[PDB]
Every structure is written in structure tokens, then in C-alpha cells.
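Chemist: Encoded as C-alpha cells, here's the structure I'll be asking about.
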Amino acid sequence: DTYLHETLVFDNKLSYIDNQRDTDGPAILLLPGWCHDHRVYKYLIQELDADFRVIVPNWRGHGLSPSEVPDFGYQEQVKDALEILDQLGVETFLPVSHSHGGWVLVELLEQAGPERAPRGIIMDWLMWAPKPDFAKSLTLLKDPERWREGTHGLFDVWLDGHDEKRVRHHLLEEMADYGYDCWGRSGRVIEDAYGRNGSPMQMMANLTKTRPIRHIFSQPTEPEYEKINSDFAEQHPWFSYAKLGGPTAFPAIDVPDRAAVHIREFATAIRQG
Ligand SMILES: Cc1[nH]c2ccccc2c(=O)c1O
Ligand SMILES: [K+]
């Protein structure tokens, strides 16, 4: 895109999107998951471009030119993101994550605190601890002999039987340059995050300062999954959710207008106190 930059962040050259829009805060900080980059957000960036400053960091070894890097996890993703924000002179921001980018978002909320990061939106992020199929996928990602098979199994799940042209392009073309260095790492980091924090829901509830967080998701589509979101929301005044009804696990791509209205809602709320 026109908006793509690169800067040195501690030891690493990281790319990032910044539309440099001069306007009222908060900045919208779109956070990628593992082994993809800002390209996942291109449609969402267009929905928001005009009214908001939009920043998208890419993680170590991530970007248009993936590279091998030393092992790191979500704690480092958080430090990386804040340093980029510091370099840009961004104070207040609304973080928005995709899938396991949520580990970065929640830890970012903790580290940045409620004045800098008063709310967050998490998109399509498995709220319960891994079921057998996903646990199996993580096991495959970690295997140097079966990692690609692992990614293919996830692509099947994420597409959910749909010939969704834009999401297919993202998975098959826009993730194609990522190798075992990333996918193995993602398997280890995500597996460790669940192991260490229990679940995304446990981690959020354990925040020192709880804050408005909304989970917007299209998948999984089963009633049992909606129920754990409804139950969590019943218990925690600060949590909400919305089932977006898109075909794939990538609503930022396949229902960008819907993702956008939820983001605008939270940004509008922040602007009113
Ligand atoms: C972009 C992205 N990357 C991942 C890497 C490993 C395991 C799960 C994920 C995931 O769910 C997701 O959406
Ligand atoms: K609630």
C-alpha cells in the first residue's frame, strides 16, 4: 500500500501501516495474528481510512518479505507495538485484534493501562481452551515434517466449506511466503499461552483494570460457542459480543463493513469520555 513504512524497533527492522491521518483520537491499532501481515486488513483499512488514524504493526519476521528471526512471543509483540506507538507519538488508541493476535491485545491492555487503551475489540478468537481438532493442528504446526499439512487443516477450518475468493487469496497467496520458522513458533506460542493463561476469557477476567471489550466473530457457528460468549457476558458487565454471520473465520476480510461499525462504535464511545 501507499501507507507502508519500516522502522528499527530495538534490534529488528519492522514494517507497519500508518495512514498518518491527522484527526481526533483515538488511533485505531489493528493487530495481525500469527504468520500473516497487514494485508489481512486492507479492506478494513479502507472502511476506516477517512475518519481515523490507522496503524498496523507487523511482527518480527513478518511482512511482504518474511524472514527467519530469533524466538519471541506475545510479550515481545506487545513491546514492539508500544515502541512503534511511542515512535509515532500516539497516546490514546483502540486496539483491534484478529484471532490469536488477541494475546497481544489483552497483554497490551494490561501494559498500556485504561487511560491509553480504554477499550478493545477482539475478532474471531477461540474463547475456550483448545478442542481436539485445533489442539491437533497446533501439534502439526510444531512438527518440522508436518507444518504445511497443519496450515492446510487450519485453512479448511477457517474457510468452512466456502469458495470465498478474498479469504482464499489471503490464505493461499498472502500467507504463502511464511515458513516453518513462523508456523512452528505460532504453534508453540499459542499452545503456551493457553497453557499459561488458561484461555482468552481467563486472561481478560484477570486484567488488573477491566475495561469494555467486545468479541466480534463469525466462527465457530455452533450454539455451544455462542453460549460461552453469552455466559461470559452475563457474568462480566464490561464484556460484550456480536455474531457477525460471515462465511469465514476472517470477518476483517469478508464482512469489513460490519467489523467497521463495531470499531466505530467503540471509538465514538471513547470520544465521549
Ligand atoms: C492468522 C492466524 N494465524 C495463526 C497461526 C497459528 C494458529 C492459529 C492462527 C490463527 O487462528 C490465525 O487466524
Ligand atoms: K455484559
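Swiss-Prot numbering applies to chain A: residues 3-275, in that order.
Method reported for this entry: X-ray crystallography, 1.9 Å.
Cβ from N, Cα, C; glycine included.
Straight out of Swiss-Prot:
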- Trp36, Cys37, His38, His100, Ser101, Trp160: substrate binding site (BINDING)
- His38 to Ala: Strongly reduced affinity for substrate. Reduced enzyme activity (MUTAGEN)
- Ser101 to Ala: Strongly reduced affinity for substrate. Strongly reduced enzyme activity (MUTAGEN)
- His102 to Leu: Strongly reduced enzyme activity (MUTAGEN)
- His102 to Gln: Reduces enzyme activity by about half (MUTAGEN)
- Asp126 to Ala: Strongly reduced enzyme activity (MUTAGEN)
- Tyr196 to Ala, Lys or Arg: Strongly reduced affinity for substrate. Strongly reduced enzyme activity (MUTAGEN)
- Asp233 to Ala: Reduces enzyme activity by about half (MUTAGEN)
Chemist: I'd like the number of other C-beta atoms within 10 A of the C-beta of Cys37 (substrate binding site), please.
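Modeler: Step by step: centre on the Cβ of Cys37 (substrate binding site), count other Cβ atoms within 10 Å, giving 23.
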Chemist: Reduced to three states, what secondary structure does DSSP give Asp233 (mutagenesis position)?
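Modeler: It is helical.
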Chemist: Taking the Cα of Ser101 (mutagenesis position) as the centre, which of the binding-site residues listed as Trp36, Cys37, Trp160 lie within 10 Å of it?
Modeler: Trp36
Chemist: Out of the recorded positions listed (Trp36, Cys37, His102, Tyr196, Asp233), which are within 10 Å of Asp126 (mutagenesis position), Cα to Cα?
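Modeler: Those close enough are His102.
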Chemist: Do you know which of the recorded positions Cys37, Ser101, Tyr196, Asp233 end up with C-beta under 6 Å from ligand 1?
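Modeler: By the Cβ criterion, which requires under 6 Å to ligand 1, the hits are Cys37, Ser101.
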Chemist: Look up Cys37 (substrate binding site) in the DSSP assignment and reduce it to helix, strand or coil.
Modeler: coil
